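To start, the structure under review is shown below, and the notes come after it.
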Amino acid sequence: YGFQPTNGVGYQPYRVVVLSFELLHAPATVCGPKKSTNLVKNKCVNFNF
Amino acid sequence: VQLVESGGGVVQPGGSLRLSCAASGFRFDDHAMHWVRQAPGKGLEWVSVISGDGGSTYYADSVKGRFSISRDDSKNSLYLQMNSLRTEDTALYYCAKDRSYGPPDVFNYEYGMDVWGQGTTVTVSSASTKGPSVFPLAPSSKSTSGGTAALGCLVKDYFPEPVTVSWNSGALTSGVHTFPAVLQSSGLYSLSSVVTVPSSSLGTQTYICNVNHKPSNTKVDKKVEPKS
Amino acid sequence: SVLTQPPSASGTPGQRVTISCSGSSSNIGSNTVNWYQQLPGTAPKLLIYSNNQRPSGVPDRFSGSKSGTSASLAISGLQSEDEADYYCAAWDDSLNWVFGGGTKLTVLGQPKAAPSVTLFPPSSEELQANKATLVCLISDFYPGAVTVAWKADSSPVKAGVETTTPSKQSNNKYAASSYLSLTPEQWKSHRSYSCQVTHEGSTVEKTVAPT
Amino acid sequence: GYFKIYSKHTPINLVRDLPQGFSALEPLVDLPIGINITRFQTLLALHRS
Ligand SMILES: *[C@@H]1O[C@H](CO)[C@@H](O)[C@H](O)[C@H]1NC(C)=O
């Protein structure tokens, strides 16, 4: 490619990142950042720790 | 950095038109172009897009097959050819520039529409063209209140939308207010322009409405005087 | 592919007003929103592209949010020049650009004016012209929610009447007009007609009798 | 697919003989590898100086 700055878009350099994911058999890898509300006390509550 | 259009007018249902839009201030090989119509008083409605760098066009679904769109970067222009119109296409048409070409289909996440034209009116119907009928609405005590009284001119039943009524060849600018034309069920427009003037001056001075119809060649001056 | 948004919003001048849009999954799901302001009469402006990026010339009172499948403009502090339509856009994988429904702004500043009404009967030449039209003009009624009803001697009528939508004048209040179609024999049939206008509960009516 | 490692560091009062006593080992690491294992070795620091 001849990337000249006096070019119109259509010959200008674009950088490309392609993601792909796989779920074969592995134990644990990258997950999301699970939320996390607040912790109350002295009240019958439904909790998940 | 400007956008102008041309090509509107009145055609009967079944006809055809060619809208054009000329741009200035940038190249055409860096921007996509849009035609966006809008019915009077209502919201916008996208019609078509062409990408920059040649052709990859898209139309809205209600206008599929009937229309065609091209560009010309030798002349810096857009053409929108309209065939077999229906009565629901009476609208302003806007020629808008899309920064960062490529149909919004491929170049996602950043399209926009930064600069816009001034639009072009197009209306369809068989009513054809007709001249206005004028009456003077006399100043009356039912219109009079204290120091002032109002009189005017009613210009009705005309198709060719642009019509003008002045007061005394353009003399009176105080109280002169022309109201938006109304579109009747008959298909013809109508309006009335009224001006207030001191009640001591009911008949005293000149109050002649000058009616001019530019698509036709109608020019009539009508005097308004208090009721007999 | 519908982009449901509220038809009109409100607020006192000087506080934050939000404007929402709700598209499904090809609209706001995998795409970006734009926001367009349309002052009355002009060409529409661009306000926000790529969900929060104002271009050069947009002041720092407008922001933008996109959360999952909803979007939101957020005007921080109204002023006397932001009374306009606002549209949200998308792309919809359906292969068609979609637009919002628009939303007016109602700064609600000007006090409550009185709709001045004026009524005119069909002129004499029109009587000789084998037709008749009653003319009801409304003016200076700053909050624009006027409506009209027409009256023959004692009853209401609902045929032959045309009503303009309110239009803004120079003084930034409104004006409107309505026309009543009549054959002159019906004009002299009933002893008098009237035009009544209702506005914020209040009502004012005018009346004219044939000669 | 997890390679668990427990460990403990007790001080002897001898130098290099296996003593007697009780001392429970606390978990150190956890590695989600997936690796198969059938053999292992050791590593030692030679005598050169
Ligand atoms: C470990 O080796 C055995 C050999 O019997 C093989 O069957 C197994 O698939 C190997 N482990 C993994 C995770 O592949």
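Following Swiss-Prot, chain D shows residues 199-247, kept in their order.
So how was this one determined? The header says electron microscopy, 3.0 Å.
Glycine residues also receive a Cβ, built from the backbone N, Cα and C atoms like all the rest.
Among the natural variants in Swiss-Prot is D:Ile210 to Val, noted as: In strain: Omicron/BA.2.75. In the three-state DSSP classification, D:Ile210 (variant position) falls within coil. Other C-beta atoms found within 10 angstroms of the C-beta of D:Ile210 (variant position) number 10, with every protein chain shown included.
Per Swiss-Prot, natural variant D:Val213 to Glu is noted as: In strain: Omicron/XBB.1.5, Omicron/EG.5.1. In this view, D:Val213 (variant position) is surrounded by 5 other Cβ atoms within 10 Å of its Cβ, with every protein chain counted.
What Swiss-Prot says about the natural variant D:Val213 to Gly is this: In strain: Omicron/BA.2, Omicron/BA.2.12.1, Omicron/BA.2.75, Omicron/BA.4, Omicron/BA.5, Omicron/BQ.1.1.
Under its natural variant entries, Swiss-Prot includes D:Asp215 to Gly with the note: In strain: Beta/B.1.351. In the structure as shown, the Cβ atom of D:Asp215 (variant position) sits within 10 Å of 6 other Cβ atoms. DSSP classifies D:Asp215 (variant position) as coil under the three-state reduction.
Note: D:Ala222 (variant position) has non-local neighbours D:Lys206, i.e. same-chain residues 6+ apart with C-beta under 8 A of its own C-beta. According to Swiss-Prot, the natural variant D:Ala222 to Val carries the annotation: In strain: 20A.EU1.
Under its mutagenesis annotations, Swiss-Prot gives D:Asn234 to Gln the following note: Increased resistance to neutralizing antibodies. In three-state terms derived from DSSP, D:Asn234 (mutagenesis position) belongs to neither a helical nor a strand segment and is classed as coil. Within 10 Å of the C-beta of D:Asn234 (mutagenesis position) there are 6 other C-beta atoms, taking all protein chains into account.
Among the recorded positions D:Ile210, D:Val213, D:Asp215, D:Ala222, D:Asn234, the residues whose Cβ lies under 6 Å from any atom of ligand 1 are, in sequence order, D:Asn234. For the pair D:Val213 (variant position) and D:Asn234 (mutagenesis position), the C-alpha distance works out to 35 angstrom.
The separation of D:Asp215 (variant position) from D:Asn234 (mutagenesis position), Cα to Cα, is 33 Å.
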